[PDB]
Amino acid sequence: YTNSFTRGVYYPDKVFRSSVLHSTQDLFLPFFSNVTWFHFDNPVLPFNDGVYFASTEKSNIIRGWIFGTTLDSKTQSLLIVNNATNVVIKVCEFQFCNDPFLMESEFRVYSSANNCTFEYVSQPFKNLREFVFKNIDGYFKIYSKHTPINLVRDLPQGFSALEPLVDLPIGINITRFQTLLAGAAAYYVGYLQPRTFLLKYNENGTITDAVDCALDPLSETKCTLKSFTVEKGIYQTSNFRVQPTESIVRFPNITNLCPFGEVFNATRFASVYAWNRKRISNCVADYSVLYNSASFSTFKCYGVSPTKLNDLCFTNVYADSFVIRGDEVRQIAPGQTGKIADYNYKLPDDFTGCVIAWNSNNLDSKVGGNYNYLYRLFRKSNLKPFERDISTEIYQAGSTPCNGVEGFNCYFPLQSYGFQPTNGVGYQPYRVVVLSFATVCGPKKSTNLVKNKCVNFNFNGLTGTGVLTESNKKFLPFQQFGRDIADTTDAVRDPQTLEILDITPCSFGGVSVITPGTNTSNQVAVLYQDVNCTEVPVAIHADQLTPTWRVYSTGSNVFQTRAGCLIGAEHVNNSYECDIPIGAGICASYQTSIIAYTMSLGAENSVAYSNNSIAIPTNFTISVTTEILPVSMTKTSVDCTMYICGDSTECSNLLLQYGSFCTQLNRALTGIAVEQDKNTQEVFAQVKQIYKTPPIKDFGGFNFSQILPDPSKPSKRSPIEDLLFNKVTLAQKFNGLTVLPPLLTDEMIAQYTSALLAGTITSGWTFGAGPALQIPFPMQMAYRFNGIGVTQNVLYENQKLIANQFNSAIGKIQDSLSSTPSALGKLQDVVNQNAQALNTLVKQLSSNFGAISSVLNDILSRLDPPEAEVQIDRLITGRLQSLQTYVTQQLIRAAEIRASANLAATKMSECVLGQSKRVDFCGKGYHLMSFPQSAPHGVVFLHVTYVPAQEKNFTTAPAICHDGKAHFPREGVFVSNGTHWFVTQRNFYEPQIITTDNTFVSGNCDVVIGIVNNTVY
Amino acid sequence: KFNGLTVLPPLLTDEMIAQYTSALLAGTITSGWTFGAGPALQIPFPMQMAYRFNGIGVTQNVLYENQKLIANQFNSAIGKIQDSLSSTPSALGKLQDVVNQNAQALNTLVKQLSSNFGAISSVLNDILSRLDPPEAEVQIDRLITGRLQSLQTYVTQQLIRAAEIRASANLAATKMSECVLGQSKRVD
Amino acid sequence: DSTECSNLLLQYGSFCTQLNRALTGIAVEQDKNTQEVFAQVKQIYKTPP
Amino acid sequence: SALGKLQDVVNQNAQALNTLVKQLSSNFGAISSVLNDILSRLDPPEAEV
Ligand SMILES: *[C@@H]1O[C@H](CO)[C@@H](O[C@@H]2O[C@H](CO)[C@@H](O)[C@H](O)[C@H]2NC(C)=O)[C@H](O)[C@H]1NC(C)=O
Ligand SMILES: *[C@@H]1O[C@H](CO)[C@@H](O[C@@H]2O[C@H](CO)[C@@H](O)[C@H](O)[C@H]2NC(C)=O)[C@H](O)[C@H]1NC(C)=O
Ligand SMILES: *[C@@H]1O[C@H](CO)[C@@H](O)[C@H](O)[C@H]1NC(C)=O
Ligand SMILES: *[C@@H]1O[C@H](CO)[C@@H](O)[C@H](O)[C@H]1NC(C)=O
Ligand SMILES: *[C@@H]1O[C@H](CO)[C@@H](O)[C@H](O)[C@H]1NC(C)=O
Ligand SMILES: *[C@@H]1O[C@H](CO)[C@@H](O)[C@H](O)[C@H]1NC(C)=O
Ligand SMILES: *[C@@H]1O[C@H](CO)[C@@H](O)[C@H](O)[C@H]1NC(C)=O
């Protein structure tokens, strides 16, 4: 017994495909399944819907195969044998052998050749010979391939596909298969099972990889995502249900047979105008004998299939019978017009019964005419359904009013049928009876009722699944059923014992798979949603999962969360920042095993609060941060008529009847294209002049070489822009889909951003509110320092340090972008989502929508107009909904880029053209300046900010009393180092002596709380 | 319930949100506006109030000389919030109006399973028990086309309604950065 | 629990793999909304006793 | 062209209402657009389809 080692794939069809990850749903060999092994023995082996036959030998031993269904001297089977130079195929009838064999020449396996049909003599641990057979669809297909092997252990790794060789159009059955060689040579036999695969075609068109969909959960995630590598995260794979155990059927006792014979075998029948009706109730009727009782001339009945009539229960059977004249039968049907249909007997359109008719010439044929049967003639109005008219008085039809007489304008209402034995079948009589459709039930049984397992039921007429537990919802002494909110079927009353149960369907849920990533490892964990996994292990959750899934459905580690229960992960106590979310504050990660824990919000910190304590920084740092925002998306135009008709003159005219649904889509698609140019203009084109940086570079030690354009490259783009362009690359033709080019190129956006940079460097904030006025850069930095509350002499005394920090900060952005390939993620999602929407709109053109074919050429050139409009119209309905869905989703998605484009316009005006005083709008810390950069479909902002450091604690007081007066600071605070008092600014430590010019006086020192004593110079 | 309708739990529970709010309150009480830009620096509360008075153009001797009055006014002002929230139950009308709209859309989806668009019945176990296979496919195809339209209208309105909530969440995050982590000079 | 359904529904294309992707996107979005409002302080602070 | 923005709101809200009324004069794959000729030329059982 040896399992499969990834072997046994073939080419399902003769169609060439390259570089496509196609999916198939054909019979295949399940992966990792054991096969039988044989080696001087060769017994019988059943065929059983497929074979993976393979024999390995270094010498020519295997000769041929013989098949069959019964292996007798009567059965038809093949006699495939191999000659010295040719091959022989013969599927005929011959003589079988109890122990056939085949050592130079042996002839003891056959002695008959009678009734032979097909002959097809044609060309034909060291070597593997693997063959695959199958018999289906009135055909028998043979596939094979061979390859040398250098191994002495077993079948090697990898696989190679199989190709067709021949075909044999035959109709036969086969239930046995035995080989015949020349101690016996080894070989294997495996069977085939329906499955679903996913194969890969290389460039040349050869299958080199395939995966299953029911082996392990990771394979299911691969199938759902349609790829061969899955990244980190949690994915939703499939659903989950329970299967029932058995069925219960319960019918009333009722033991008596319906009076069918007295209705069908009545000697005397009434008239059509005075049809008699008979009521049937509380009986058991078998309709099988009803059809077989006699040969009826017409049984075509509506609403119920006659085969299923034996398994339905009704409330009443209103039978009625009458007699008409020959061809008048055609009026006995709903929606018909005629004398019988109008003035005699009307069938309502909601009729749900059956009609049975037959002739009997040898029952009512008298010579000279049978005048006992009469039928109504000209009347006033139309008879309502199921209404009988019994009046036979003379009716007046004319202007002259007559009273009780006849003659002119007054005639006897009825008329005598001319039933004569020599009359034609058109005027011959006819016998008909109509059945119109709990009391009447058919034959059945009654199995004892179960109480704790969810099973099928057929209580009275309702079919369904669910559990049956006792119900304590008191019923009134006459009710039968019960229904809860939203009209859901519920508690039912048992016909045998007066009892009320409950109905609740078997449990269902959803399955998700957590994967660390195939690049790292392979093991996975599985989560069942909103299910208390007390039923999963064995006896309940076995409907679609192979036994390999059992280890992932039960085991040693099972942990119950609020989102369900997790199988395959262990529970720890300590908590970290979490990576993969699950829900209810539980996350999972990889520790190399899978770890599930609780989230941690952050670290701990207790600020030392006191009545008279303060903290003031003594140093600072300069920081730079990034920010990415999208501005625009790709223009797309789709042609109306080309998509749904495809250059067919027989389709265009059938579309004009629908109206203006076709020209209302192009306008909507043009609106977005118009908007995604104003989006860019609002953001980048807001300076009216082009500025240039001076040739020399003396900016006080600051170095702007990494954001300014370079003259040693044709692109005229900054190195940061080069990296951004190379990181992200800037949906097929045919079928009337086009892409329009943007109005502004990239070499123009580069010019705009260079102009903005030159303006902010050489002028400041002046060029955005009038004419541009020049100013040296360190003076501008002094002005910007004064805007956050720090005096300007701080900058001038620490110029070199600030310049060095600025230069070092800008040199780490390149690394922080080129070392993290997941940084420009916001701009990749807009590109990815647009391609997915356009990829589905082209796959929807290969769908039938309920038609013979999905191509308009085959339908047209296989049929004529009057019955081709029905098939075409069913394709213009489904192909128009696919376009309506696409346009609506794009209108919503474009309202999200407009919101992001409008925000980017605010940032450029308030962060690049000025200094902002709001918080977190323009980065962390205190804002100093900002610089713009260009992206393929967006913008990038680099912010420069101010952050304190190196704090120290002092002692403070709100005021000072001296000579009976209270002294207050002008702009500062009062601090002490333990012996002396000073005055300093709030964002930087720089002590000074308290005097008059930095202090104002108001009031005496007997009101404020916390005043201290000191001296003022 | 049932019929393929599930509700998933949020990632953050209520306790964690309570901890976040408590941390923000502690930071704003014991440290001022400093912790929103760097390391937290302590400062006594009346001095923080004196700082905040300077931002609106009032000199700081006004606060110190009337501390016991501002304290009483602040304490009395908060105590009236409970008496106004407890009464007038229509105060939280912006939060009930979003719970109702979602639940009014799940009812119309389930209630539409009781329609029988141009067919014999509304339940699929009766057209499959009273009819032959070749005929019981025109009736089944009519029910499918109606249930797909009902499930398509539901998704479109959820997309439009979701875009409206994202606008409010983007506004609230601005008020937390600008009116809680610092002082604001914008009007209203 | 009806196979005639699953055999008849396949002919309409992919009109409920598109409906199961919009709702997941909506559900995922109502987690950045809560994170963008409350989670903006790194540490946890405690009021003095 | 000074008051361009406000004029486009009026025009868009009037083009849409015109298209809706004009769509009442299309067959959609039937014999006639008016209901009083469908009934007055066909009998009910197949006039309903
Ligand atoms: C203020 O911080 C700066 C850091 O930005 C300090 O400058 C560094 O000083 C160390 C000496 O201890 C040098 O090794 C570094 O090279 C300096 N940094 C740079 C960028 O040159 C500065 O000394 C600090 N000042 C005080 C008073 O502590
Ligand atoms: C607190 O600061 C005062 C500043 O006035 C320090 O007092 C001076 O300390 C220097 C250092 O020896 C002396 O030369 C001066 O004579 C002191 N007085 C003045 C008026 O400058 C004081 O030492 C500091 N206290 C501590 C603990 O460092
Ligand atoms: C009428 O009589 C015949 C006699 O052979 C019988 O076979 C048939 O079943 C009877 N009809 C009914 C409806 O039972
Ligand atoms: C048959 O009659 C008995 C008598 O009480 C009772 O069980 C019930 O009415 C009938 N059984 C059924 C309907 O299964
Ligand atoms: C400062 O606060 C502390 C804390 O209780 C206490 O000594 C007193 O309330 C205040 N002291 C002075 C001198 O104001
Ligand atoms: C600015 O930095 C770049 C990158 O290190 C360097 O090549 C250039 O020489 C610097 N500028 C000056 C004026 O040295
Ligand atoms: C300041 O000096 C006055 C005058 O003696 C005294 O009354 C007051 O208590 C002193 N204040 C402090 C804080 O020592």
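Going by Swiss-Prot, the residues shown for chain B are 854-1041, listed in order.
Placement of Cβ uses the backbone N, Cα and C atoms for every residue, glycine included.
According to Swiss-Prot, the features are:
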| type | residues | note |
| --- | --- | --- |
| VARIANT | B:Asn856 to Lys | In strain: Omicron/BA.1 |
| VARIANT | B:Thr859 to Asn | In strain: Lambda/C.37 |
| VARIANT | B:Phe888 to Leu | In strain: Eta/B.1.525 |
| VARIANT | B:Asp950 to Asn | In strain: Delta/B.1.617.2, Mu/B.1.621 |
| VARIANT | B:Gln954 to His | In strain: Omicron/BA.1, Omicron/BA.2, Omicron/BA.2.12.1, Omicron/BA.2.75, Omicron/BA.4, Omicron/BA.5, Omicron/BQ.1.1, Omicron/XBB.1.5, Omicron/EG.5.1 |
| VARIANT | B:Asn969 to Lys | In strain: Omicron/BA.1, Omicron/BA.2, Omicron/BA.2.12.1, Omicron/BA.2.75, Omicron/BA.4, Omicron/BA.5, Omicron/BQ.1.1, Omicron/XBB.1.5, Omicron/EG.5.1 |
| VARIANT | B:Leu981 to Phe | In strain: Omicron/BA.1 |
| VARIANT | B:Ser982 to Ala | In strain: Alpha/B.1.1.7 |
| VARIANT | B:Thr1027 to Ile | In strain: Gamma/P.1 |
Cα-nearest neighbour of B:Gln954 (variant position) within the listed variant positions, B:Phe888, B:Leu981, B:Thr1027: B:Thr1027
Here the variant positions are B:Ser982, B:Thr1027; which one has the lowest number of other Cβ atoms no more than 10 Å from its Cβ? B:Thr1027
For each of B:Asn856, B:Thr859, B:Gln954, B:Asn969, count the other CB atoms within 10 A of its CB; which of these variant positions has the top count? B:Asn969
Measure the Cβ-based neighbour count of B:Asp950 (variant position), defined as the other Cβ atoms within 10 Å of its Cβ. 9
Using C-alpha atoms, which one of the variant positions B:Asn856, B:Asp950, B:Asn969, B:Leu981, B:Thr1027 comes nearest to B:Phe888 (variant position)? B:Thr1027
When each of the variant positions B:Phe888, B:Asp950, B:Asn969, B:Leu981 is checked against chain C, which show a C-beta distance below 8 angstroms? B:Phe888, B:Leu981
What variant positions from B:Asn856, B:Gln954, B:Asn969 have a chain A Cβ less than 8 Å from their own Cβ? none
Tally every other Cβ atom lying within 10 Å of the Cβ atom of B:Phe888 (variant position). 23
Excluding its own, the Cβ atoms lying within 10 Å of the Cβ of B:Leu981 (variant position) add up to 17
C-alpha spacing of B:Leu981 (variant position) relative to B:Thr859 (variant position), in angstrom: 28
May I ask which of the variant positions B:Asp950, B:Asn969, B:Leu981, B:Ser982, B:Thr1027 is closest to B:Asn856 (variant position) if we compare their C-alpha atoms? B:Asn969
Nearest by Cα to B:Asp950 (variant position), of the variant positions B:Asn969, B:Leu981, B:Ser982, B:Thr1027, is B:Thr1027
Given the variant positions B:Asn969, B:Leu981, B:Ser982, find the one whose Cα is closest in space to the Cα of B:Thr1027 (variant position). B:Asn969
